[PDB]
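Q: Please find one structure pasted underneath; my questions will follow.
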Amino acid sequence: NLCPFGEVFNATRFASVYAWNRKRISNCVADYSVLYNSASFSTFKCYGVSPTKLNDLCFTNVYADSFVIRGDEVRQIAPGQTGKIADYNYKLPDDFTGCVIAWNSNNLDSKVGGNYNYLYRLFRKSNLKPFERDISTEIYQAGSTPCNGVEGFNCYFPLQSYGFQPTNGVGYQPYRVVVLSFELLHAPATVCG
Amino acid sequence: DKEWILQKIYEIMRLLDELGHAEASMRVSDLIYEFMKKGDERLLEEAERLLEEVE
Ligand SMILES: *[C@@H]1O[C@H](CO[C@@H]2O[C@@H](C)[C@@H](O)[C@@H](O)[C@@H]2O)[C@@H](O[C@@H]2O[C@H](CO)[C@@H](O)[C@H](O)[C@H]2NC(C)=O)[C@H](O)[C@H]1NC(C)=O
C-alpha cells in the first residue's frame, strides 16, 4: 500500500500558483527514494530533514501542494523568502518542515504562441499567512478612488497570466513545483517509509 | 501623482501580452511588484525601454 506520489508528480494538469492544489497523503507507505533518486528534478531541497533519511521516518500526515511558477520564482518557494509568489500566492512558514521539489516542464506546460492558462496573483491588500490560499477575484483598489466592481484607473483584476512560450529563456520557462509538508507533530502516524 | 506610474507600467505589460511577447511582459510584471514596494520611479523608464526594444 504505497503513497500516491504518481497522482501528485505525474498529474496531467497542475494548479495555478494563486490557487495551489493540496493533496492529502495518508494511510500509506511513502517510498521517498523514488523521488530523490529519480534525477529528473532540478530542485530537491529539504527543510528540517535531510532527503536521505526520509525513508526512516513516519509522519502524521503529508500534504503535497502542487502548482506552476516560472524558473526565476523557484527560489521563492522557501522559508524566509519574499517576492510576488512568497507574498501573494504561496507563503511557507519560517519553521517549515518538508521538501520542495521542482522540475522544468517546458515540454508540457508551454505551447506555441504561449500557454496563458496558468495564473498568479500580482495585486493584494496584504501579505499571505503561511499556507493561506486566496482565490478571490475581487478587483483590487490601488488608488484613492473606490472601484465598485469596475476596472480602470488604479483598479485591476488581481490575477495575471504567465505567458509560457517554448522559446522563453530559462528563467521564464515553467516549473512544476510540489511542496511536501510534513506534519511531524506526534500522533498515530499514518505515513511511513 | 505616484498612482500615474502604476497605471502606466501596468498598461505596458498588458500591451506586451497583446504583441505576443510573454517574456518581456513577465519582465515588466516584476517592475510592478517592485514599484508598489518602493519610492523608486525609474522602474517606469525601464518598462518603457523594454517596450521600445520589443516594438
Ligand atoms: C512519473 O512518471 C515517470 C515516467 O513514467 C513512464 O512513462 C509514462 C508515460 C508511463 O508510460 C509510465 O507507466 C512509465 O513508467 C516515472 O519514471 C519511471 O520510473 C520507473 C520506476 O522507478 C523507472 O523504471 C523508469 O525508468 C522511469 N522512466 C523515466 C523516463 O524516468 C516516474 O517514476 C513517475 N513518478 C512518480 C512519483 O511515480
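Shown for chain A, in order and in Swiss-Prot numbering: 334-526.
If you're wondering, the header gives electron microscopy, 3.1 Å.
Just so you know, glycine gets a Cβ as well, placed from its N, Cα and C.
Below, the features straight out of Swiss-Prot:
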- A:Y453 to F: Decreased HLA binding to NF9 epitope. Increased binding affinity to human ACE2 (MUTAGEN)
- A:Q493 to Y: Reduced host ACE2-binding affinity in vitro (MUTAGEN)
- A:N501 to T: Reduced host ACE2-binding affinity in vitro (MUTAGEN)
- A:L368 to I: In strain: Omicron/XBB.1.5, Omicron/EG.5.1 (VARIANT)
- A:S373 to P: In strain: Omicron/BA.1, Omicron/BA.2, Omicron/BA.2.12.1, Omicron/BA.2.75, Omicron/BA.4, Omicron/BA.5, Omicron/BQ.1.1, Omicron/XBB.1.5, Omicron/EG.5.1 (VARIANT)
- A:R408 to S: In strain: Omicron/BA.2, Omicron/BA.2.12.1, Omicron/BA.2.75, Omicron/BA.4, Omicron/BA.5, Omicron/BQ.1.1, Omicron/XBB.1.5, Omicron/EG.5.1 (VARIANT)
- A:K417 to T: In strain: Gamma/P.1 (VARIANT)
- A:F456 to L: In strain: Omicron/EG.5.1 (VARIANT)
- A:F486 to P: In strain: Omicron/XBB.1.5, Omicron/EG.5.1 (VARIANT)
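Where in this structure would I find these features, and how exposed are they?
A: When secondary structure is read from DSSP and collapsed to three states, A:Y453 (mutagenesis position) falls in the strand class. In sequence order, A:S349, A:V350, A:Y351, A:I402, A:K417, A:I418, A:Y421, A:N422, A:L492, A:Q493, A:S494, A:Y495 make up the list of same-chain residues 6 or more apart from A:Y453 (mutagenesis position) whose Cβ falls under 8 Å from its Cβ.
A:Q493 (mutagenesis position) carries a strand DSSP state (E or B).
Taking a C-beta cut-off of under 8 angstroms and a sequence separation of 6 or more, A:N501 (mutagenesis position) has the following same-chain neighbours: A:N439, A:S443. Under DSSP, A:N501 (mutagenesis position) is assigned to coil, being neither helix nor strand in the three-state scheme.
A C-beta separation below 8 Å, combined with a sequence spacing of at least six in one chain, links A:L368 (variant position) to A:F338, A:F342, A:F374, A:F377, A:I434.
A:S373 (variant position) counts 11 other C-beta atoms within 10 Å of its own C-beta, drawing on all protein chains shown.
The Cβ of A:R408 (variant position) has 15 other Cβ atoms within 10 Å, all protein chains considered.
For the recorded site, A:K417 (variant position), the DSSP three-state label reads helix. The Cβ neighbour count for A:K417 (variant position), using a 10 Å radius and every protein chain shown, is 24.
Cβ neighbours of A:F456 (variant position) (same chain, under 8 Å, six or more residues apart in sequence): A:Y421, A:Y473, A:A475, A:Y489, A:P491.
Classification of A:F486 (variant position) by DSSP places it in coil, neither helical nor stranded.
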Q: In Å, rounded, how far does the Cα of A:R408 (variant position) sit from the Cα of A:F486 (variant position)?
A: 33
Q: Could you state the CA-to-CA distance between A:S373 (variant position) and A:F486 (variant position) to the nearest Å?
A: 45
